[PDB]
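Input: a single structure, listed below in structure tokens.
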Amino acid sequence: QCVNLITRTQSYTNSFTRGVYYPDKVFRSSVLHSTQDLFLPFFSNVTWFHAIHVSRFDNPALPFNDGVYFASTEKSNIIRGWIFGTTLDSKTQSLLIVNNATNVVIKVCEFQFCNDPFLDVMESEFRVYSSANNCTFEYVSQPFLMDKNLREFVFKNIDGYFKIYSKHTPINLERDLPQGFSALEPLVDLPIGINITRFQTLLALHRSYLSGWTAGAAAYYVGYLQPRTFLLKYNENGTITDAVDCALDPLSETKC
Amino acid sequence: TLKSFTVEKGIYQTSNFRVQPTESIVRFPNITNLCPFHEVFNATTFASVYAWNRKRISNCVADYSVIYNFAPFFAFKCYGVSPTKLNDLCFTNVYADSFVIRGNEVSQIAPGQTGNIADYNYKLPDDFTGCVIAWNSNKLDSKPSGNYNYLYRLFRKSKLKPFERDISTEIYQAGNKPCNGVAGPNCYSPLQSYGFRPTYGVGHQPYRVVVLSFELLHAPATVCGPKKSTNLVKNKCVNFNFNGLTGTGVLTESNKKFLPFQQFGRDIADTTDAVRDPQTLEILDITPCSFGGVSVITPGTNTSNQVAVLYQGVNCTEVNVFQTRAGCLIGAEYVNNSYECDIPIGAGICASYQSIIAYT
Ligand SMILES: *[C@@H]1O[C@H](CO)[C@@H](O[C@@H]2O[C@H](CO)[C@@H](O)[C@H](O)[C@H]2NC(C)=O)[C@H](O)[C@H]1NC(C)=O
Ligand SMILES: *[C@@H]1O[C@H](CO)[C@@H](O)[C@H](O)[C@H]1NC(C)=O
Ligand SMILES: *[C@@H]1O[C@H](CO)[C@@H](O)[C@H](O)[C@H]1NC(C)=O
Ligand SMILES: *[C@@H]1O[C@H](CO)[C@@H](O)[C@H](O)[C@H]1NC(C)=O
Ligand SMILES: *[C@@H]1O[C@H](CO)[C@@H](O)[C@H](O)[C@H]1NC(C)=O
Ligand SMILES: *[C@@H]1O[C@H](CO)[C@@H](O)[C@H](O)[C@H]1NC(C)=O
Ligand SMILES: *[C@@H]1O[C@H](CO)[C@@H](O)[C@H](O)[C@H]1NC(C)=O
């Protein structure tokens, strides 16, 4: 039941200081800690994708690279999860993250994914994949897409563990990648142990019931993590309130 | 320390005082999400040996004690691992294979064995790491009319490879002439029925066999034995094992408000100063046990053999006892009178021999 419904346009924006996350689970209070990890560089080039369905294949699969920074200002219902893998077909294992209001289901199976996968609303996953076989992992938990509000995620695939970091930062009229620092709390660490080189975003489409699906638009930001050394400021309560990217400029390098 | 039998008058730093650990405290997260052994070793219906049931086991805690106490076992043979160590071992994947065979053939379910079952129904590799478990099932699987729902493969063209299953019912062709898919002379259907009856001899009574195969792969191992909660003791110097982080320290109450993800805490100098208990979500201030520099204050040996001991940096309540800023001085009596310094104790305190006295 694979159908091509989504067309995608892309623009370029500034990362500013977004994408900082807690590098470890260690509590640190009132200290400056320098860590070398996969971080999104400050003021880096971030791609803004507009996905439009109006009532051909124009929604290509993005490369995962070394990790992905994801942001969206859209409401929770429109964007429903992500797809991770290498070949995105039956031959290799793949990771599917699907959110619905009650809960989140994270499941790793041999999905034969469609070229333009989308969740259609009861909710059916037939559009997302034709078949799933040899399924080896399932994790069900409270959802992380809940209800203006910018939702930020960081995905890393390090040493056989899929680390997911998230933050929910409210924003006003100001541009969707805001100024300031919102540290991303570690959310879910999964021992998937699979190779991930490509990823795709999942959108939700409503049936028209009158042009099979209702017209929709979704805007999201994708940035790529790079191996970088950061200096993080831990306040009295253990929150990361500030950071400097050491390699970005001489002043920050001196600070580092 | 001085490598001499005569000691000149003075204070000599000779040893380091330590508070020995009294108890061992291991705190691990609550046992939960146990592997479903109760659905493998206690099933209403088992499977035929030809169509042997395989359950993959992953992402759970392996409590083998329930397996141990389920029933009296005719064989609990374990190949390549000892039975006791299983709980303390963690494996990447556990495969549970369940089938019913006659008792005589239980011996065939082992590496290096031959028979109808080994060649054509279930085969174990020579290097197999796992255990084979068998128990009598007369009540569950025997009927007086005869239980004809358990089948075995008697005829196959080639021997089975290890961990292989054949579900084909194709007529076995033992003769040059084609069978044509209809049973005929010299053509025999491969699957035969195990006609179990309650009055059969022990060799032929139905036995339920579960084979546990343990495999380790490059992926992180997610099936490991139960973690002991033990108990938590506070306000004393106890060796602590918290989630695989080890040390020796007192665990005092903590005023630090951790964020929910955070589990451990560190100092400015990257030394652990706090921890979150796995069993109960509370924060504890880890403080290492008291240490001191033991210094011996003595006059010349020829004059006297009396000595006094200074514990540097140690309060007197944690070890002629006097408390000084330098530490606790034992064996010297404080005198209000002031004299010139003879043996320096530090912090304005000096010692002299007149017994040994300490003074400002
Ligand atoms: C949201 O997702 C959850 C999990 O996939 C769904 O909950 C399951 O619903 C099925 C019905 O087909 C039940 O058999 C399961 O027992 C449910 N599981 C849990 C953990 O509740 C839920 O139905 C979905 N809701 C919508 C509106 O799609
Ligand atoms: C971002 O990348 C695009 C093409 O990849 C480029 O045209 C644009 O100049 C870049 N933005 C900045 C600020 O350099
Ligand atoms: C994957 O599925 C196919 C068909 O279902 C099967 O032949 C193959 O053995 C399976 N592989 C694993 C590792 O389960
Ligand atoms: C991961 O997948 C890519 C894309 O197929 C492949 O080139 C690479 O060799 C894979 N890595 C490993 C370790 O197999
Ligand atoms: C930290 O926690 C204290 C105690 O709850 C609180 O008063 C304070 O506002 C918090 N934030 C900062 C930045 O100190
Ligand atoms: C095991 O089997 C017996 C047989 O009747 C049953 O009474 C018991 O409840 C079973 N136990 C479990 C844990 O399934
Ligand atoms: C673990 O057990 C303790 C005591 O039984 C209980 O208070 C706690 O809620 C349990 N769960 C966790 C996650 O600590």
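Heads up, residue numbers simply count up from 1 along the chain you see.
Note: Cβ is positioned from N, Cα and C throughout, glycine not excepted.
Annotation of the mutagenesis experiment B:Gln192 to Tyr (Swiss-Prot position 493) in Swiss-Prot: Reduced host ACE2-binding affinity in vitro. Within 10 Å of the C-beta atom of B:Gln192 (mutagenesis position) sit 14 other C-beta atoms, taking all shown protein chains into account.
According to Swiss-Prot, the mutagenesis experiment B:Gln192 to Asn (Swiss-Prot position 493) carries this note: Reduced host ACE2-binding affinity in vitro. B:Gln192 (mutagenesis position) falls within a strand segment according to DSSP.
In the three-state DSSP scheme, B:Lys143 (variant position) is classed as coil. Around B:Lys143 (variant position), the same-chain residues at least 6 positions away in sequence with a Cβ under 8 Å from its Cβ are B:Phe196, B:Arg197, B:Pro198. While the structure shown retains the original residue, Swiss-Prot records the natural variant B:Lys143 to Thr (Swiss-Prot position 444) with this note: In strain: Omicron/BQ.1.1.
All protein chains included, B:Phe155 (variant position) registers 16 other Cβ atoms within 10 Å of its own Cβ. For the natural variant B:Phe155 to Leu (Swiss-Prot position 456), the note given in Swiss-Prot is In strain: Omicron/EG.5.1.
Quoted from Swiss-Prot, the note attached to the natural variant B:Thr246 to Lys (Swiss-Prot position 547) states: In strain: Omicron/BA.1. Sequence-distant contacts of B:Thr246 (variant position), defined as residues of its own chain at least six apart whose C-beta falls under 8 angstroms from its C-beta, comprise B:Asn239, B:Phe240.
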Take the C-alpha atoms of B:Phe155 (variant position) and B:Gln192 (mutagenesis position) and report the distance between them in angstrom, rounded.
9
